[PDB]
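Peer 1: One structure coming up, written as structure tokens, with questions to follow.
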Amino acid sequence: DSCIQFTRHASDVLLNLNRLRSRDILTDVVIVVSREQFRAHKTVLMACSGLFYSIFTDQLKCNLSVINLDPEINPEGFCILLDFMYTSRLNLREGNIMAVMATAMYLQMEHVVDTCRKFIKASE
Amino acid sequence: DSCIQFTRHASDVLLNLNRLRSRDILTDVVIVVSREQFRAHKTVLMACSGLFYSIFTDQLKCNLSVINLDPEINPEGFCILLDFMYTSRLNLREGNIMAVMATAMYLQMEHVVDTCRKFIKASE
Amino acid sequence: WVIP
Amino acid sequence: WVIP
Ligand SMILES: O=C1Cc2cc(Nc3ncncc3Cl)ccc2N1
Ligand SMILES: O=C1Cc2cc(Nc3ncncc3Cl)ccc2N1
Ligand SMILES: [Cl-]
Ligand SMILES: [Cl-]
């Protein structure tokens, strides 16, 4: 087509979605991790994660307001990944890299799994 | 902080939100324009428009599944702007610029109003 | 704004 | 990935 494009549009949209999350506006699901609860927007979770995409496209699960993750999932790893989903920023540290990679593998967040693999390979 | 950032994350999120819109997945509102109906996600509309932000933060309107726009709003202008919201791409043409600018002013989409004003000023 |  |  002959469209023009606003370079900062996608980033501004994500920033606003994160402001709605902060203020708990229109959040429609609670993700339960080892008795730690995280409120979020189903559409943002689906846009970022192959696991949430599969869950909320399921005719029965699409209607659930609570999703319980596998008990092996670490709440801090989930929190870091939820922050990444809403900001593009990943708080990756020596002390959390293993939990973050394991959580990204479970959530099916391929780009996160890739950078964790590379950061781990550099330390060996 | 000491975060790393994935450059294409925001764009990939918006692309996935647009794929959900195309497939009518988790859309939670119908916007009615001069008897033309557009299905969308409330959160994306709020992230892009000052008008939708005010509407869906209202305690009564946040619960509506149908929103009727002012009858002076042109459906094509709305369609072009809805596409922009989900893609960052604006189909701005000599034949639609006046309707697009009038719709962007009503929807409170300041960056769109700005480029329309500049494109109109260049033609005078 | 840019030409994409 | 970049340093923001
Ligand atoms: O690594 C990843 C990130 C990711 C996101 C999604 N999301 C969607 N895919 C396609 N159409 C719509 C949506 Cl919402 C699916 C798989 C994966 N895998
Ligand atoms: O031009 C514009 C675009 C736009 C978006 C919004 N959205 C939000 N603002 C702040 N926190 C959350 C959200 Cl969702 C408000 C006003 C305007 N004005
Ligand atoms: Cl990812
Ligand atoms: Cl705008």
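Here chain B follows Swiss-Prot for its numbers: 6-129, in order, are the residues you see.
Per the header of the entry, the method used was X-ray crystallography, 1.8 Å.
Keep in mind that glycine also has a Cβ here, set from the backbone N, Cα and C atoms.
Positions annotated as domain 'BTB' by Swiss-Prot: B:32-99. Annotation of the published mutagenesis B:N21 to K in Swiss-Prot: Abolishes interaction with NCOR2 and HDAC2, no effect on interaction with CTBP1 and transcriptional autoinhibition; when associated with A-116 and 376-Q--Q-379; the original residue is retained in the structure shown. Under mutagenesis, Swiss-Prot gives B:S59 to A with this note: Abolished ubiquitination by the SCF(FBXL17) complex. In Swiss-Prot, a mutagenesis experiment is listed as B:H116 to A, annotated with the note Abolishes interaction with NCOR2 and HDAC2, no effect on interaction with CTBP1 and transcriptional autoinhibition; when associated with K-21 and 376-Q--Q-379.
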Peer 1: Could you tell me the C-alpha distance between B:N21 (mutagenesis position) and B:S59 (mutagenesis position) in angstrom, no decimals?
Peer 2: 25
Peer 1: In the structure shown, with every protein chain counted, which of the mutagenesis positions B:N21, B:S59 has the densest set of Cβ atoms within 10 angstroms of its Cβ?
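Peer 2: When each Cβ's neighbours within 10 Å are tallied, B:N21 tops the list.
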Peer 1: Can you tell me whether DSSP puts B:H116 (mutagenesis position) in helix, strand or coil?
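Peer 2: Note: B:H116 (mutagenesis position) is helical by DSSP.
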Peer 1: Checking interface proximity: list the mutagenesis positions among B:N21, B:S59, B:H116 whose CB sits under 8 Å from a chain A CB, in sequence order.
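Peer 2: Only B:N21, B:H116 pass the 8 Å Cβ test.
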Peer 1: Could you give the Cα-Cα distance between B:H116 (mutagenesis position) and B:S59 (mutagenesis position), in whole Å?
Peer 2: 18
Peer 1: Test of understanding: give the count of other CB atoms lying within 10 angstroms of the CB of B:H116 (mutagenesis position).
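Peer 2: Total other Cβ atoms inside 10 Å, all chains included: 16.
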Peer 1: So how many of the residues in the domain 'BTB' (B:32-99) end up helix, strand or coil by DSSP?
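Peer 2: Looking at the domain 'BTB' (B:32-99) with DSSP, the answer is 30 helix, 15 strand, 23 coil.
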Peer 1: What does DSSP say about B:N21 (mutagenesis position): helix, strand or coil?
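Peer 2: The three-state answer is helix.
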